[PDB]
Amino acid sequence: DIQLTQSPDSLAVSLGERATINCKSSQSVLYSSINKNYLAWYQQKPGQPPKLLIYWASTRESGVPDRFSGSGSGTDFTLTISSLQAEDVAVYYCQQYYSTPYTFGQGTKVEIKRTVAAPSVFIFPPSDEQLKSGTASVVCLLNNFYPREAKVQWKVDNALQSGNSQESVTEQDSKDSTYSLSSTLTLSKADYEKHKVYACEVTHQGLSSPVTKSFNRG
Amino acid sequence: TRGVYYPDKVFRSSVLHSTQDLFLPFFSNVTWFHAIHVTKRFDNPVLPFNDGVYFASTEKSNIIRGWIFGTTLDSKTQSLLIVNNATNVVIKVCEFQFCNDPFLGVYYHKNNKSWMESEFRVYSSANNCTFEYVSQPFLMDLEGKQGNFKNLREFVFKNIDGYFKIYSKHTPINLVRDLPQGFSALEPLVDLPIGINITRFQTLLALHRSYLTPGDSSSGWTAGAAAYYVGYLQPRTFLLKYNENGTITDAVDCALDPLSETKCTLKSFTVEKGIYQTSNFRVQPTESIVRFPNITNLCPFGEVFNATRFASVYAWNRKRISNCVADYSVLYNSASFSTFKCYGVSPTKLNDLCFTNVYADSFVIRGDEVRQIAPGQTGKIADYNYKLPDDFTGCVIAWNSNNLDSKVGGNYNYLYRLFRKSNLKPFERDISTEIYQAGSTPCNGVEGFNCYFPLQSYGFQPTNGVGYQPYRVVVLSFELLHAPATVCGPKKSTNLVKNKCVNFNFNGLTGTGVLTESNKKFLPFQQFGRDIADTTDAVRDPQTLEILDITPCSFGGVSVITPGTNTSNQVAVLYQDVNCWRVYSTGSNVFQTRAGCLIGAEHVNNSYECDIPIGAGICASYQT
Amino acid sequence: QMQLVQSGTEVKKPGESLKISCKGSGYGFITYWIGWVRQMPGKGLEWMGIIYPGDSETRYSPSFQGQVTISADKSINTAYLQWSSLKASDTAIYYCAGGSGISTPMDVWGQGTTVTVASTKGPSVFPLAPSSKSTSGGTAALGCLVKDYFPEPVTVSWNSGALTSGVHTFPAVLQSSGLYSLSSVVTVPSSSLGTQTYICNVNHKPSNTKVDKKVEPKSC
Ligand SMILES: *[C@@H]1O[C@H](CO)[C@@H](O[C@@H]2O[C@H](CO)[C@@H](O)[C@H](O)[C@H]2NC(C)=O)[C@H](O)[C@H]1NC(C)=O
């Protein structure tokens, strides 16, 4: 009955920098008898159940390292990571446990940050097997590109294609924080007999000039 | 400004981090030792190992070879040997019978020019060895050199929680004597789990023998130049600078100067021109003590849970338990325990907290109505007999005892109130035997038609259903307002000290303050006494029952006058409550104003426009 | 601290009845209020209900009120979440978590059990050829493209797990037909192209389809 809000959604900071996450409640969740704010902070790692991190919005559970601190009052609460490390990339949830039902936070994803990189492009045409079924699929592969501010445009006979493509972005590579984007175009046999020049053109911030990869039909 | 190591391991970058650790006192007083032939002076005393050692070594010929750390160094206790023999590095923890004068020996042959290690005279016997390490084999130089000192080797040794920690760094130098200037942080080297009680240590050096060293074993020996310096580790607070690459490039000793204290407070290395309130003479706290009530004198949980007779629900029994170490072992179903609700507070983690006067309420109710003992229930029990507040921070305990409350004739001595005029305000006991006027009949206590009797007995029989059985109930109510020195979960305590700056923690109240004997007499119901500013200034403490006053390690008013760090480092200090001595330093130029005592400024008889306001008409400036 | 062990993973067709058990093991389990939470794929948690083992007082959420039934069995210390007729939107992961009292944060969490409701369709794996003109002194990419497989997940292992460096696996994206597609690509320098053989192993267990498909460089 008392919805919460978090901010920011996705934050990128470098190793050893501070990290501030803000939780805002509709109404004050302060218990008069004990004068303790009722609000908790949770950490979830990909593929595991969440773990308690802070309860009463000021006290730390046993074993939690000092780095994690919780502050705030009234309706505004914040979680501050004094210095981020290589193990803290995760999703953080703020939950109020004053009166049932217990609402949860949207969730904040904390990821690290690296210097700009340039993506070596690839292009794969459909095989002989794809043709027989009746649905050809061409794919273009960006690799090892930071950051995710980019855009792939397909090129057929100097005419843009829209509404016939999908995009699969992978999660951050653990060892070095580089992504990898696969853009795929699904077209029937008729749209394959269409022309002669199939190309992938990539625009990325770090790369000064949009790149072009074309393969001739033959 | 030497020996700033890496306190922690958390990788930081460009974040000034204030830390309270053991560091070299800036511009401290180190001891200096020689190995200079010319006098001989082959120094190798046994030195104290107080809280960790800074060891510096200026060498050109690998004279300093290692150390032995221990308490008695005589095979009755365990000792640690760290030695660098010509080939390996050897770390051993055994029961050594060390020599009175341990050393290593290098011999030089004239016929073929060569220096080789001949003697290893350190210990007689080592019996029970717990930890051992030998490094991979190497060949060292061992050649005698003639120039000035070429290598500085800095080590820091600590002994904490069974770990012997070593930090180190090597630096090229070109000097002849003394410990050099400069800054260089030491990096973690090794962390040995030895588990022994080090109190003293002794340096292991090497000897040179040749054809020019004539005599017996005890006299035919020369020395070879070398020097080493020993510094200790005191507790103090520092500000560290981490830069963008993660290296410590600068530091501030927060207790060197008032200027350094302002730097520490502003958390910056730059101070602008103005007035900064450092503190009165401030001593960094060297210790920390905690005192909780003795582990005896438990709460009478027995006299509430295990009793002969519980009261009826119309007039329940209330009890206040205080000045005990409550352990909450009741939660385990050691006896029958049908229910355990605990609204508002977790019983599991309840132990670690310190509460005030947890009230216990005891009564007997019927089997169905146990539910009605909850916040927000509407029934005869929770309207006219016992009403719980909407916000509840307690624990409802109910169990069944058919054998004690079911006479075959019937236990009719348990009653409850049925008819009442209005509902009950939270925790109000209305014990009355009036005649309820249920109609417009003024019957004057005759219990006639339309006039009933509110109290009515309970029918209890052993051959009866579960729903109509006698459940005994106890309701724990925790409250917390002020003076929490009453209930406090079991926690161990330490010793009590007087006349120092020590971190104190008494019955859940912490702080940093001098403790002294006090003439104050506290009435039996009080533990904490406060001054005008409301800051706790008194404490009783249960074990000794002795009043102790609380003095902040600084009392008074202080302000530092600075021209600007860009211009100069010279600063003036104003003590607002001193008539010129509670001052950091006296120096000279002590001048009295109605704003206080000013130290570090020259007073002139002119009258200019105001540059820096001091107060009471007094201004300051930086002039020629 | 008493740990909670969950029953396990169940796959069901639409229209069935489903019972999920949360088992509580450990000392001190006299006051633990069990609660249930559901996580839809790649989304935030949504609290469902809370029951006290024993007394059986049950509090629900307005959204889920009456959709499911939460019951508890006190003698063996268990909590049951039951669906009378589960639909096709109930595929998600469920966690049982036990608080120590009312108005207390949930600290002990069970592993959690996924539920999948769907009809299995096997995967058509097709191998892309590495472009013929590529960086001879550099690298080129090759991989096999799984298509029309329902539901998730498909395991793509390269050369029986021998090759692991530079293997990009991309999460499945559902297109109009419903059947998700997935592409896994490896990067290989143009020196090992001639000699090293590539076999992608696609495992779709619901359809019991294990295929070993070679990746072939196409030339004239
Ligand atoms: C009331 O009496 C019972 C019976 O003696 C107590 O139960 C015992 O509690 C102690 C406390 O450590 C245990 O060591 C015994 O083993 C218990 N006896 C059993 C389980 O038969 C009970 O603790 C008493 N009430 C209170 C509040 O202490």
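The residues of chain B that appear here are 33-70, 76-617, 633-676 by Swiss-Prot count, in order.
Method reported for this entry: electron microscopy, 3.9 Å.
Cβ from N, Cα, C; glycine included.
Within 10 Å of the C-beta of B:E154 (variant position) there are 16 other C-beta atoms, taking all protein chains into account. A natural variant is reported in Swiss-Prot for this position, B:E154 to K, and the note states: In strain: Kappa/B.1.617.1.
Look at Swiss-Prot and you will find B:334-527 tagged as domain 'BetaCoV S1-CTD', backed by experimental evidence.
Annotation of the natural variant B:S371 to F in Swiss-Prot: In strain: Omicron/BA.2, Omicron/BA.2.12.1, Omicron/BA.2.75, Omicron/BA.4, Omicron/BA.5, Omicron/BQ.1.1, Omicron/XBB.1.5, Omicron/EG.5.1; the original residue is retained in the structure shown. Close to B:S371 (variant position) in the fold, though at least 6 residues off in sequence, lies no residue with a CB less than 8 Å from its CB. In the three-state DSSP scheme, B:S371 (variant position) is classed as coil.
For the natural variant B:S375 to F, Swiss-Prot gives this note: In strain: Omicron/BA.1, Omicron/BA.2, Omicron/BA.2.12.1, Omicron/BA.2.75, Omicron/BA.4, Omicron/BA.5, Omicron/BQ.1.1, Omicron/XBB.1.5, Omicron/EG.5.1. The structure shown keeps the original residue. Non-local neighbourhood of B:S375 (variant position): B:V407, B:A435, B:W436, B:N437, B:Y508, each in the same chain, at least six residues away, with C-beta under 8 Å from its C-beta.
Neighbour count (other Cβ atoms within 10 Å of the Cβ, all protein chains): 12 for B:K444 (variant position). B:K444 (variant position) falls outside any helix or strand according to DSSP and counts as coil. The annotation that Swiss-Prot gives for the naturally occurring variant B:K444 to T reads: In strain: Omicron/BQ.1.1.
Secondary structure at B:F456 (variant position), taken from DSSP and collapsed to helix, strand or coil, is coil. Taking Cβ-Cβ distances under 8 Å and a sequence gap of 6 or more within the same chain, the neighbours of B:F456 (variant position) are B:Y421, B:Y473, B:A475, B:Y489, B:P491. One entry in Swiss-Prot concerns the natural variant B:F456 to L. Its note says: In strain: Omicron/EG.5.1.
Swiss-Prot gives this note for the natural variant B:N501 to T: In strain: 19B/501T. Applying an 8 A CB threshold to same-chain residues 6+ apart, the list for B:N501 (variant position) reads B:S443.
Cα of B:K444 (variant position) to Cα of B:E154 (variant position): a span of 97 Å. In the three-state DSSP classification, B:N501 (variant position) falls within coil.
The variant positions near ligand 1, defined by a Cβ under 6 Å from one of its atoms, do not include any of B:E154, B:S375, B:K444, B:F456, B:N501.
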